[PDB]
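Step one of this worksheet: look at the structure below.
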2 protein chains.
Amino acid sequence: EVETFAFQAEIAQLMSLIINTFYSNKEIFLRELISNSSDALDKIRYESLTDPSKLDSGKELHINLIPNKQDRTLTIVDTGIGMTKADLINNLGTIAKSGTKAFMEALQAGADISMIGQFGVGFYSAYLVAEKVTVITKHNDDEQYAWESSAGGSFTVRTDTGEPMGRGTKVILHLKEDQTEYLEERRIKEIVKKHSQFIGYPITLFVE
Amino acid sequence: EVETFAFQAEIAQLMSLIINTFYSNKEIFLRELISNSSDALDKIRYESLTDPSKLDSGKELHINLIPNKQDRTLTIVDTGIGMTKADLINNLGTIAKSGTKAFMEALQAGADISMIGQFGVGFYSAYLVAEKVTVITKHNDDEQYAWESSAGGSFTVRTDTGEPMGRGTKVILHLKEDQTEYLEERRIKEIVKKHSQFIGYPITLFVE
Ligand SMILES: CC(C)N(C)S(=O)(=O)c1cc(-c2n[nH]c(=O)n2-c2ccccc2F)c(O)cc1O
Ligand SMILES: CC(C)N(C)S(=O)(=O)c1cc(-c2n[nH]c(=O)n2-c2ccccc2F)c(O)cc1O
């Protein structure tokens, strides 16, 4: 059922860098994930102009933010194009290798972790606030997969023998014990207001 | 040979806004075009991981900046994925309509023309410095096309019965009489240094 993969050397090095560097402006993770959601939503919206049958798996194009104080998780849901088994494993491993090298070269030359997105490696900023990340994704042309990683050099991929979602990506952030502020309504609102105000899709913050 | 199209109402309105608004920080056009080149280069690099035969039309992934004082043109060449007849006409017309609406709504609420890229309509900033724009593009799965526009509500598309380029996009900016500074070596270098320093591809400024 569950397949285990070692991260490429440079990616594993970037994650250790993000987990061990003292950096207080951790809030940047939300903008990076929202921006990735928005790009998946654009990818599906564009593919639907030439082939209107790609919106069969969901007509609605949006982003949902779901805090869960009990489970200590923050979930970012989108109905974007989603990702295939190949994207999760190979594709987002090969494209990452290039940008990871450039970003660490930049940080060496005194750059900021807040610049991570300029290198296409914005996802890894989730390890600033999360101890484990679970990604549930579904692309039209493949099955539903669960990607998971607590860093430490490896990630797992399995078929999601769980509740089905129509086309999209659901990112589950299992927060570190001291990062519970990102489960607070006014805090999420504050971050979204200052970093993701100009997103071309509706962003709905869920209440508890 | 030559097909003439009317721009969608909102796009034609955005171009009039950019051509008529007094705005001195015109230099932003270069970053917007370079960033679009870089995204075309990423699109081809990613499509080449799953299908290595897409790099048959050129192995090299780069951006070339070519000033021509005689012709009063600045050319931005890339070897990115390129664009089809459909992209030039329909696809980049429909996706633009959404972002154009959002950007003008933002500018009404006191936003800056320098924010144009956040709306995916960064291309139209070329009309800050250019009186006419010629786009020569070539995608693997279509022929070579020439797109042209001096704004004024219309653009032209024709098959390029000219010298063939392998996969990519070549943007030719016919500069306004008072925008010749963008043909100067030190000026282009200055703009590239401060706005496009973290591009994941080699940018070569051509000498004259
Ligand atoms: C496991 C993966 C590392 N992520 C959770 S992710 O990349 O941050 C991420 C990816 C997508 C996504 N779906 N389809 C698609 O193309 N993308 C995508 C978008 C932009 C860049 C790279 C990408 F693949 C998303 O909707 C949200 C995300 O948080
Ligand atoms: C006529 C068109 C309006 N442009 C000259 S452009 O969009 O600025 C522009 C487009 C491409 C391009 N080639 N393939 C591709 O997908 N793109 C693309 C990239 C990003 C966004 C939208 C896009 F189509 C490019 O390499 C350079 C550009 O200056």
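Chain B residue numbers are taken from Swiss-Prot; in order, the displayed residues are 16-223.
Each Cβ is built from the backbone N, Cα and C atoms, and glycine gets one as well.
Recorded in Swiss-Prot as a mutagenesis result, B:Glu47 to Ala carries the remark: Strong ATP-binding. Strong interaction with HSF1, HIF1A, ERBB2, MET, KEAP1 and RHOBTB2. No effect on interaction with TSC1. Annotation of the mutagenesis experiment B:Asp93 to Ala in Swiss-Prot: Impaired ATP-binding. Strong interaction with HIF1A, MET, KEAP1 and RHOBTB2. Loss of interaction with HSF1 and ERBB2. Los of interaction with TSC1. Recorded in Swiss-Prot as a mutagenesis result, B:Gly97 to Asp carries the remark: Abolishes ATPase activity.
When Cβ atoms from all protein chains are considered, those within 10 Å of B:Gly97 (mutagenesis position) total 27, not counting its own. Local packing around the Cβ, expressed as the count of other Cβ atoms within 10 angstroms, is greatest for B:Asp93 among the mutagenesis positions B:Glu47, B:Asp93. Cα to Cα, B:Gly97 (mutagenesis position) and B:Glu47 (mutagenesis position) are separated by 16 Å.
Following the DSSP three-state reduction, the secondary structure of B:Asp93 (mutagenesis position) is strand.
Rounded to a whole number, the C-alpha distance linking B:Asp93 (mutagenesis position) with B:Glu47 (mutagenesis position) is 14 angstrom. According to DSSP, B:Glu47 (mutagenesis position) sits within a helical segment.
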